[PDB]
Amino acid sequence: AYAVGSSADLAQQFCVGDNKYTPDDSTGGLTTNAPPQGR
Amino acid sequence: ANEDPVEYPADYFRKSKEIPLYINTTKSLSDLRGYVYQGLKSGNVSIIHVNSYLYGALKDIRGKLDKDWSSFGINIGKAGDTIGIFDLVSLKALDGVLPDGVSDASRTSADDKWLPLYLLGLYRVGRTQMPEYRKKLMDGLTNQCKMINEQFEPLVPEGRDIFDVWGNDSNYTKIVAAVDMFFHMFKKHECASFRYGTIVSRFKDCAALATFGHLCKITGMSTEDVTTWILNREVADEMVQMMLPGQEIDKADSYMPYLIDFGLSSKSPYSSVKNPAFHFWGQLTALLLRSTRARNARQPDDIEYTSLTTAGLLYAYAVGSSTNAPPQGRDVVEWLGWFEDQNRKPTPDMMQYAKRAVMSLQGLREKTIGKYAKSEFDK
Amino acid sequence: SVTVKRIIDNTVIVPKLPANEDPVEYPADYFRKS
Amino acid sequence: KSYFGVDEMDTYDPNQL
Amino acid sequence: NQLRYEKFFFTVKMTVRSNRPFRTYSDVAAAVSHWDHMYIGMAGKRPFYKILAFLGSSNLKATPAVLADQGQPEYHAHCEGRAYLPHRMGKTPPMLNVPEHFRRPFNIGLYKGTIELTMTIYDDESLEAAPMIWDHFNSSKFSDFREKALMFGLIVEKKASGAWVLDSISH
Amino acid sequence: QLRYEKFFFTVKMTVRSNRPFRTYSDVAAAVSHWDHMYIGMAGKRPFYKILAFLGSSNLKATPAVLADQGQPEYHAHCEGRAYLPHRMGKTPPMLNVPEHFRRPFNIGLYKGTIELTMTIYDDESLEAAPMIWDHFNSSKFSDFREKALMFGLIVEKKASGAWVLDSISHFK
RNA sequence: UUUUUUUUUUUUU
């Protein structure tokens, strides 16, 4: 439950025609145990 | 579901096409004049008599008609004729025994010019529970009556309160709403001053649209760019809940705003109690964009505040600004990139902007968005 | 007008406006109908 | 007796020993 | 129209103040009849109020001060009970056990003074056997029931087999 | 409509007062108002008055009067079967149950109490009976109507030959 | 925790 108060869920919700932003997240280097995001 | 369902205006005219309105017309106009005028002086008037009196007074008022009135598959007259105020709702016959009154046999006609105005003003003033505002309105009403029939004196003295239960009635609010709509179309009418008492009925329980409009005007962008900048699947349910093909909005001459009063809708989807996340996000953005009407909104509870504030601040900075620095122009597609690539931490400059936007605020009230902003951003 | 589709579902919606202010009306109509 | 309503009877009896 | 019966509790108090003490009964009716020159009381009770004022005026007792001193006589009356009246005015709305007070000056020729009445009527829903209102008249005074009924603005009827039923209020 | 109505009747009359009565007129005045506040059967009001008339004719003394003049007291009792011509139209059904009344009487010179116990009821028998009006022994004189009116009953001295009850305005 | 509501905003330009 500690996550919900740290990592708010931000992303694109409504898209104009065929312009939805895509998450550019594939780099595995963060890289410590620092708080991960999501929910 | 401990909560309640939602209803839509269009879903009312898909069954029956006549808005009923029940009154009594057995007694003449003079008897009702006596009953109302005296009942208020003593302060024991019944509602039914006030309904019937407003019916018997607002019945010779009419006007011309330019254009093509129609709404939710209904029609009202046709260009080149005359219409009344109760040609908008369907009349019928109320049934059951009726109370008695205190009659007078000396009531000049000139004391009708301002009486319906008085009763509508009472309806309006009996809606806000605050002594200051209440007395300001109950003095503005007297001034309005004075400018018409000066030497008018206050009725319903300042002690035991009346006319605050009338909001529970269904025909009285129908009358008030019809009066407001009719005198809102015809604003050059000489008796338009009646609308002083009936303005609270038009956008009632719809304070989720108003915020959307205020944000659209403050931001200065189009509506598509505004609805693009949401960045949360918590207001999107509400946004979809407010925007359906029917329920015709953008037609000023329609029955929507009176969905509450006329009974077309019990719980309006446009409330601030069923769209609390939308209300809070919209008016927090407005507060962070140097708006006046943002420091007096309410702060609904049972909503997780840690999410909305960041999106609101991001949007305010985006509109107000337009590593290589923040990107120029305003579009979410290339803003989420800068936010994500620099992790979720807001920039110090963004928080400086947020604080300087709320640095000075004179009046604040408990459970206001101004209070929240001054509490978290003033840190 | 422009189309804005819900990303998760791809359905169609069209944001209208509150219209809490008044519309405009040019003189022509008044001299064109009556 | 010249008027009306100027008491009637005074039923309580003083005309006794 | 048809005869309708109305049972109700009644309570009455009347006072009249004047000089040159109040000779004969005709002036009683004439003076007290002007208790409602400008009526602001609860309509729908006008028949009951007129009947009640007539009843109270019938049996008013002059005060001992009238006997002892002639400077300012005073006439008083007071009544209370439950009565049932036949009438044909219409249909009466719900009543209430609220008092009503009236106070007026009057001036009939030689006599002048003040009238002060206090009445209370209210419907009864019980199943008791109440008396008629007419029987509450003493019958030991006054003469004829049409004329005096008219003096107050009240038209009645003299049904052969029964008792008096109203017709209307002349006013 | 000359309607002949039959009934059995029983009547018991009692008078108490000071200042013992001398003339029948005062007694008749005292008894005429035996029903100041009537709460009995609505339909039975007129006939009881006729029966009260009978009681008036039958005032009696008792040895109580002979024992002292300072406690006046009168008794009376009558009963039987009779029928009455009347022009009141139609009377409702009547039951056989006793009824009693006690009231104070105040004519000034005379003050006291009057008690009346009456029982008037239908006679469903089919036999003929004599006139109720020609049943007393106090035929008196031609002013019988004056006495009836003094009670408050209007009767006839026309060619009809009887004293049929006429009307109300028994109040005067 | 009657009932809804959520600028102690509003005659109108």
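In order, the residues displayed for chain F correspond to 58-229 in Swiss-Prot numbering, which applies throughout.
If you check the header, you will see the structure was determined by electron microscopy, 3.5 Å.
Including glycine, each Cβ sits where the backbone N, Cα and C put it.
For the mutagenesis experiment F:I96 to A, the note given by Swiss-Prot reads: Loss of mouse GTF2H5 binding. Loss of ability to inhibit host transcription. Over all protein chains present, the Cβ of F:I96 (mutagenesis position) has 15 other Cβ atoms lying within 10 Å.
Counting Cβ atoms from all protein chains shown, F:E156 (mutagenesis position) has 13 others lying within 10 Å of its own Cβ. While the structure shown retains the original residue, Swiss-Prot records the mutagenesis experiment F:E156 to A with this note: Loss of host NDUFAF4 binding. Loss of host GTF2H5 binding. Loss of ability to inhibit host transcription.
Under DSSP, F:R159 (mutagenesis position) is assigned to a strand (E or B) in the three-state scheme. Counting every protein chain shown, the number of other Cβ atoms lying within 10 Å of the Cβ of F:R159 (mutagenesis position) is 12. One entry in Swiss-Prot concerns the mutagenesis experiment F:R159 to A. Its note says: Loss of host GTF2H5 binding. Loss of ability to inhibit host transcription.
According to Swiss-Prot, the experimentally introduced change F:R160 to A is described as follows: Loss of host GTF2H5 binding. Loss of ability to inhibit host transcription.
Counting only the Cα atoms, the space from F:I96 (mutagenesis position) to F:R160 (mutagenesis position) is about 13 angstrom.
For F:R160 (mutagenesis position), the same-chain residues 6+ apart in sequence whose C-beta sits under 8 angstroms from its C-beta are F:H90, F:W91, F:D92, F:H93, F:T170, F:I171.
Contact with chain E, taken as any Cβ pair under 8 Å, is found for the mutagenesis positions F:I96 out of F:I96, F:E156, F:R159, F:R160.
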